[PDB]
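Visitor: Please read through the structure below; I'll follow up with questions.
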Amino acid sequence: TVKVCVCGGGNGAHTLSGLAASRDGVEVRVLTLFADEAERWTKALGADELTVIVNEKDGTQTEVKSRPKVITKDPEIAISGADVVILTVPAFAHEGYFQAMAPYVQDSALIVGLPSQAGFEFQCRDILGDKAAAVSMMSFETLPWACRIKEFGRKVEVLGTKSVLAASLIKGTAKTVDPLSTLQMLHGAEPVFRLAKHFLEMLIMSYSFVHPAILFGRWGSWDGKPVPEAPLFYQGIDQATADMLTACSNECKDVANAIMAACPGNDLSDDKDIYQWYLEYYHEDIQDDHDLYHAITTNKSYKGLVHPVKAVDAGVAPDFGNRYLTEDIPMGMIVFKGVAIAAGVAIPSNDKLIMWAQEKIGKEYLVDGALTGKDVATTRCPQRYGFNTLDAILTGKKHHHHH
Ligand SMILES: NC(=O)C1=CN([C@@H]2O[C@H](COP(=O)(O)OP(=O)(O)OC[C@H]3O[C@@H](n4cnc5c(N)ncnc54)[C@H](O)[C@@H]3O)[C@@H](O)[C@H]2O)C=CC1
Ligand SMILES: N=C(N)NCCCCN
């Protein structure tokens, strides 16, 4: 039997619990530490099975029905004996699960971030301590599905499910169940999971700048004047924002190259241009792909997608807060900035974006190019956990003298 603990009670948690529990020889324990979400889910589901509606490419809908073994807020029941522990929650909830699982997680456990967001492994290492080197840490780029709960506890819809998805892996000393094939089995035929060469590649390939860039490209020098209605998001970018995304992406390559040169045996060559990335994973949706601007603006899976806005005098105004900034900055850009400092690589365009973004949401992470902001302890930059060197970042071991 493979024993999976699904952490969370969101769209993803519902879907993953639904899908994973439908597989033969799989036992699912749902863990959720959000107050009494666990009891609520339980009362709601009753004696029925959890239902997942999957929208196929045919336009048809397949119904998956299954039941988890237990739905609980008790980590001892959820984590003990678990072969795989999958965290599917907004990144701010990760700290709580790592803290809860710590004294119950076995050496052999595969600890999965679905999705991880940036700094997932640094946090995991810090919280689990000496147990971190034993377990394996798996980081997935994004969520496998586009999904929404329809009826809490008992029904979730997959609007679409990704064709391919990448994940990185830090192997522990303990032999886990096979990370890639086990995860694949839980998800079914799709996405077709591939293994990223190195976890830092996966972290950098998050392109945490993307959403901060887009918001800046449309609201950067915003004269305060309202607009009639929510402007297009991705499809609404101009040439300047495209260039900005190219600049940031290059800064990603810069950091990647610096690590490789300072640290032999760390293959980060799969860090590619955002433009080169778009064509790899959206080609069938892009009608005009001669450059990055056109690659993004003619992307058919970006149509109808608009900025978050709110009602103001004489029209509509950008709605910051959201998760483009409250997540992508502390759980994204800052982490990348932490690696950039450790590599010694300047990244003026990422910096430009951080400084602007944090002000919008009334947070402070970066000050004078240095990670000394008011709320820097709420981020996952490796420096926050005392991982200050590339070696510390890579291996999780601090230094270490010795009189
Ligand atoms: N289609 C989708 O739902 C997409 C979501 N994602 C990403 O995947 C991640 C998971 O997505 P969802 O499952 O939709 O997230 P969600 O927003 O549905 O998750 C809500 C869950 O977060 C936890 N939570 C909320 N407030 C909390 C609190 N203050 N303290 C402790 N726990 C709390 C609870 O368990 C709650 O059930 C997100 O980071 C999202 O950005 C990525 C692609 C698509
Ligand atoms: N890391 C990637 N390759 N893609 C990120 C998916 C977008 C999540 N906002």
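Along the chain as shown, residues are numbered 1 onward.
Using the three backbone atoms N, Cα and C, a Cβ is placed for every residue, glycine included.
Per Swiss-Prot, the feature NADH binding site maps to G9, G10, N11, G12, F34, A35, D36, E37; the stated evidence is experimental evidence. What Swiss-Prot lists as pyruvate binding site is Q117, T142, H211, and the listing cites experimental evidence. The feature substrate binding site is assigned by Swiss-Prot to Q117. Per Swiss-Prot, NAD(+) binding site is recorded for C147, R323. Quoting Swiss-Prot on the mutagenesis of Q117 to A (Swiss-Prot position 118): Drastically reduced enzymatic activity. For the mutagenesis result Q117 to D (Swiss-Prot position 118), the note given in Swiss-Prot is Drastically reduced enzymatic activity. Greater effect on catalytic efficiency for pyruvate than L-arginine or NADH. In Swiss-Prot, the entry for mutagenesis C147 to A or S (Swiss-Prot position 148) states: Reduced catalytic efficiency but no change in the activity. 3-fold decrease in affinity for pyruvate, 3-fold decrease for L-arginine and 2-fold decrease for NADH. The structure shown retains the original residue. According to Swiss-Prot, the experimentally introduced change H211 to A (Swiss-Prot position 212) is described as follows: 2 to 10-fold decrease in specific activity. 77-fold reduction in affinity for pyruvate, 6-fold decrease for L-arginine and 3-fold decrease for NADH. For the mutagenesis result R323 to A (Swiss-Prot position 324), the note given in Swiss-Prot is 2 to 10-fold decrease in specific activity. 119-fold reduction in affinity for pyruvate, 200-fold reduction for L-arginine and 4-fold reduction for NADH.
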Visitor: Which one is it: of the recorded positions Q117, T142, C147, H211, whose Cα lies the shortest distance from the Cα of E37 (NADH binding site)?
Guide: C147
Visitor: Counting distance between Cα atoms, which of the recorded positions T142, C147, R323 is nearest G9 (NADH binding site)?
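Guide: Answer for the nearest of the recorded positions: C147.
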Visitor: List only the single closest residue to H211 (mutagenesis position), chosen from the binding-site residues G10, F34, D36 by CA-CA distance.
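Guide: With Cα distances computed to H211 (mutagenesis position), the winner among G10, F34, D36 is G10.
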Visitor: From the Cα of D36 (NADH binding site) across to the Cα of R323 (mutagenesis position), what is the distance in angstrom?
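Guide: For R323 (mutagenesis position) versus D36 (NADH binding site), the Cα atoms are 24 Å apart.
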Visitor: Counting Cβ atoms within 10 Å across all protein chains shown, which of the recorded positions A35, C147 comes out on top?
Guide: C147
Visitor: So if I take the recorded positions (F34, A35, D36, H211) and measure from each Cβ to the nearest atom of ligand 1, which come out below 6 Å?
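Guide: With ligand 1 as the reference and 6 Å as the Cβ limit, the list reads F34.
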Visitor: Which whole-number value in Å describes the distance between the Cα atoms of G12 (NADH binding site) and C147 (mutagenesis position)?
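Guide: For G12 (NADH binding site) versus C147 (mutagenesis position), the Cα atoms are 7 Å apart.
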Visitor: Specify all same-chain residues, apart from the site residues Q117, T142, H211, whose Cβ lies within 8 angstroms of the center of the Cβ atoms of the pyruvate site, ordered by sequence.
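Guide: The surrounding set, listed in chain order, is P115, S206, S208, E327, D328, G332.
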Visitor: Have a look at the recorded positions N11, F34, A35, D36, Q117 and say which one has the shortest Cα distance to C147 (mutagenesis position).
Guide: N11
Visitor: Any same-chain residues 6+ apart from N11 (NADH binding site) with CB under 8 Å of its CB? Would you list them in sequence order, or say none?
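Guide: When sequence neighbours closer than 6 are ignored, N11 (NADH binding site) has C147, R148, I149, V156 within Cβ distance under 8 Å.
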Visitor: Please classify the secondary structure at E37 (NADH binding site) using three-state DSSP.
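Guide: DSSP assigns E37 (NADH binding site) to helix.
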Visitor: Just to confirm: which same-chain residues, 6+ apart in sequence, have a Cβ under 8 Å from the Cβ of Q117 (mutagenesis position)?
Guide: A91, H94, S206, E327, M331, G332, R380
Visitor: For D36 (NADH binding site) and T142 (pyruvate binding site), determine the Cα separation and express it in whole Å.
Guide: 27
